[PDB]
Amino acid sequence: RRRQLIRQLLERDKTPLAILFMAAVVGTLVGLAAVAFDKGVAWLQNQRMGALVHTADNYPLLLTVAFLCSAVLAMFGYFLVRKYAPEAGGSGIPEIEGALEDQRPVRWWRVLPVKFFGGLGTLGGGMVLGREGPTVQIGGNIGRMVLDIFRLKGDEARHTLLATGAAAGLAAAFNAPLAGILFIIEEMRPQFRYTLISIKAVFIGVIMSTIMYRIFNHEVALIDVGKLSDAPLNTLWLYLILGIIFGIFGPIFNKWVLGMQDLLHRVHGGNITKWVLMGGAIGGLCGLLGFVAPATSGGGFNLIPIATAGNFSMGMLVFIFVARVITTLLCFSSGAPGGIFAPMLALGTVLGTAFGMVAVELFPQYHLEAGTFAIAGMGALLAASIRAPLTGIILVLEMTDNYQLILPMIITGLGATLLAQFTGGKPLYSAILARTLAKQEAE
Amino acid sequence: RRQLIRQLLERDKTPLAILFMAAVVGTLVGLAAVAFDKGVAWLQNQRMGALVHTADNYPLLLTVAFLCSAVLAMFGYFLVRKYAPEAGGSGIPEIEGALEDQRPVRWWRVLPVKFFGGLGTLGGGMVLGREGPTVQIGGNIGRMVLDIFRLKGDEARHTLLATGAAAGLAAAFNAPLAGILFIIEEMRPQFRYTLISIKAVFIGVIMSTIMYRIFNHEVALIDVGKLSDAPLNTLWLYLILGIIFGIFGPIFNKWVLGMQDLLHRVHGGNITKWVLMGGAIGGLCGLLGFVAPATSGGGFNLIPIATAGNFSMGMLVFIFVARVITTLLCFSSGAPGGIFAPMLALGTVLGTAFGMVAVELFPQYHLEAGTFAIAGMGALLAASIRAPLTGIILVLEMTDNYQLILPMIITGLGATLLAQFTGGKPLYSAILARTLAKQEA
Ligand SMILES: [Br-]
Ligand SMILES: [Br-]
Ligand SMILES: [Br-]
Ligand SMILES: [Br-]
């Protein structure tokens, strides 16, 4: 095959111009979509918080519409999915991953409006869910949409445009170009066989998407942590320790979300009315907690700069972490449209800060700042649950801009991946696709 | 489909043996990378110290700077021709090939050949990088332990050879990410599925980087500081720059290939004509590293000076052309040393040059030429060797200007784009093709 290789090596990196151009329009759309989604979630959340002012006196009545408003929006999201596109429930990343292995269909005519509006209700209701779920799945579906609309033929174009959709989808969710592209080549793409996914094209999609996001969200960081301190070579060993901790907790978390999917499936047994109702309950709880204990609800981005600064108590970091574990499970495993990605950053951040605290008082000769251990742990639950640390590490580096912590971030992350593996853990996404893929045959 | 379901449930379960052994590779590659890096400086120091004791008589030190770098050069071209011809030039294509199971990994030979051989050319002050030596050595290091510990399997044979190369590029730049990204964007088998463990590659890259940090910390190779930001209405300029890189990329790619031939004529294949030729190129690199050091040496030293807009337009043009010349002579003559680094220095100067024009053409953008330098720094790496992702993440890891991430991606993309629409090719793969086609013919 030596001669084939010589022919191949010279024909390397020659992507069809049509695919490059089509990647450019996919990105532009996925961007504007993700922007519009984000803008939408904000508006609804704004009106909700605007209602708690109209009834800011009668405290019970306050605690009433705080519940109802998030309930109505949740049900409307639980409904849109259970009725028109069941594949739009949950994250949506396993489903796109499935579409890459050619085992799940990309019914963009149904998912695009369902994921967009359904998620807009759940997210806009202030449920503990991310924007990644929608944006990624929506993005990939945009990639398929232009594929059928322009009728491009080829496995390259199908796999590529599907990938640059998800990539550009993740990019606009976090203003993180590199994280999006890296997500495709480390976790998204088929993991057991060769593939014709033009990386250069995935790049062009992300670029146009991120640019679109930059047109509308200028001069405000999703997370402004500020330039923290550094990490000495004799401090590193504390990060490997934090990693191990994440490493045994990852799989445990994985079992809970999987198990909670089952436990919550009983409550409705597949019935659309029981499910929708249960949705409004979970959503309403989040809207309630959104007023009385905001750190237990919401996406989680808000409490990240705070924890990293050490402005929470050790008691709070235990409160927030426990309660958020409970609410994250409730919102995601219930099948509501919305990613688990972002809330897992919060869990990691909180747990990291918790470690950093104890680490500070135990060893003042190190001159530690508990914020360094939070940033390290930020992308650590993305290493022991999702098992895509290279994505997490780069992502966190894109959102926090503290490169001088690249070693602890890596080391901790790898502490999580190695111990997740050894303790009997499996990637959260693939472990869900397999669940979905087995069920499809089980019946 | 059921095949997939089973595969999913078993995903990311790298054998502990492949893991534990990756940790030792990176260590050995790290320590070696450090020792290599030290020796090169030590030898540069001597030539610096020798120029002192013969300070007067300008024609005398023009001679001793020649000779010292002429002698060291010959010693390098010799240790390769006589003991490991495969350990000439870069070495990355060779490891790329070895990953395809299409080239041999003679670590018992290549390791001490590349090491001391590199020391002659690197420490001679020739326009070469530490990548080639480090990456290649690293792979051979990783191969050594595969042999030494007799690990059996394609996965094991592929992983350990990869992490070694990864942990070697890293320790040559203190860039842990770009090391891991080099393997999965360029180094690994580009046309068939392979069993390389990402997780395991990581472990190797760390341990190496850790070793490097033990011996080199607190001092960065390239310091630029925090440059200004990049307005959205200014972004198009980074596309124009990338386009310029995109058309020059292949043109340079031709010359680095063509000059290989034109130098192979000079010595025909003879070890004596070659070594003696290599000592002329090397001797020139020690000489030029005194009358205009910005035309010789690795090139890392002029980058911050370039970024800060300290040069003038003329001195930029001079340095560029001069370095275009001196780079080919060092690499296309098969001297042990990568071309990765001297392209960074080429891209930086070219970028600055473009930036210099931008500042005066558009004062309303309030531009700083340094931003274009950063954008264009890893643009040759994108338009020639065609690894923009690894290139960008590298530059980011060495300049810490994430605020310029959009211009850096735009430029690097417009380079990888226009290089394809002009018939350019992955230079590292264009070399392996050459070597693989000269073999079966
Ligand atoms: Br899901
Ligand atoms: Br998600
Ligand atoms: Br070479
Ligand atoms: Br090179």
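Here chain A follows Swiss-Prot for its numbers: 17-459, in order, are the residues you see.
Method reported for this entry: X-ray crystallography, 3.2 Å.
Note: Cβ is positioned from N, Cα and C throughout, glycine not excepted.
Within 10 Å of the C-beta of A:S107 (mutagenesis position) there are 24 other C-beta atoms, taking all protein chains into account. One mutagenesis experiment named in Swiss-Prot is A:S107 to A, and its note says Uncouples chloride transport from proton transport.
DSSP assigns A:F357 (chloride binding site) to a helical segment in the three-state reduction. Taken from Swiss-Prot, the feature chloride binding site covers A:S107, A:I356, A:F357, A:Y445.
According to Swiss-Prot, the experimentally introduced change A:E148 to A or Q is described as follows: Abolishes proton transport, but permits the transit of chloride ions. Abolishes gating, permitting continuous rapid transit of chloride ions; when associated with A-445. Note on A:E148 (mutagenesis position): other Cβ atoms within 10 Å of its Cβ, all shown chains, come to 25. According to DSSP, A:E148 (mutagenesis position) sits within a helical segment.
Quoted from Swiss-Prot, the note attached to the mutagenesis of A:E203 to C, I, L or V states: Abolishes proton and chloride transport. The Cβ of A:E203 (mutagenesis position) has 24 other Cβ atoms within 10 Å, all protein chains considered. Following the DSSP three-state reduction, the secondary structure of A:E203 (mutagenesis position) is helix.
Record note (Swiss-Prot), mutagenesis A:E203 to A, G, Q, S or T: Abolishes proton transport, and reduces chloride transport. The unchanged residue is displayed.
Here Swiss-Prot notes a mutagenesis experiment, A:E203 to D or H, with the remark: No effect on proton and chloride transport.
As a published mutagenesis entry, A:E203 to K or R appears in Swiss-Prot alongside the note: Decreased proton and chloride transport.
The annotation that Swiss-Prot gives for the mutagenesis experiment A:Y445 to A reads: Abolishes gating, permitting continuous rapid transit of chloride ions; when associated with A-148. Applying an 8 A CB threshold to same-chain residues 6+ apart, the list for A:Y445 (mutagenesis position) reads A:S107, A:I109, A:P110, A:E113, A:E203, A:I402. Look at A:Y445 (mutagenesis position): DSSP puts it in coil.
Quoted from Swiss-Prot, the note attached to the mutagenesis of A:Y445 to L states: Alters stoichiometry of proton/chloride exchange.
Quoted from Swiss-Prot, the note on mutagenesis experiment A:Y445 to F or W is: No effect.
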C-beta crowding around A:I356 (chloride binding site), within 10 angstroms: 29
Residues within 8 Å of the A:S107, A:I356, A:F357, A:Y445 Cβ centre (excluding the chloride site residues themselves): A:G106, A:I109, A:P110, A:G146, A:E148, A:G149, A:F348, A:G355, A:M360, A:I402, A:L444
If you measure between the CA atoms of A:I356 (chloride binding site) and A:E148 (mutagenesis position) and round to the nearest Å, you get 8
Can you name the residues of this chain that are 6 or more positions from A:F357 (chloride binding site) yet have a C-beta less than 8 Å from its C-beta? A:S107, A:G146, A:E148, A:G149, A:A189, A:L398, A:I402
Which state, by DSSP, holds A:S107 (mutagenesis position): helix, strand or coil? coil
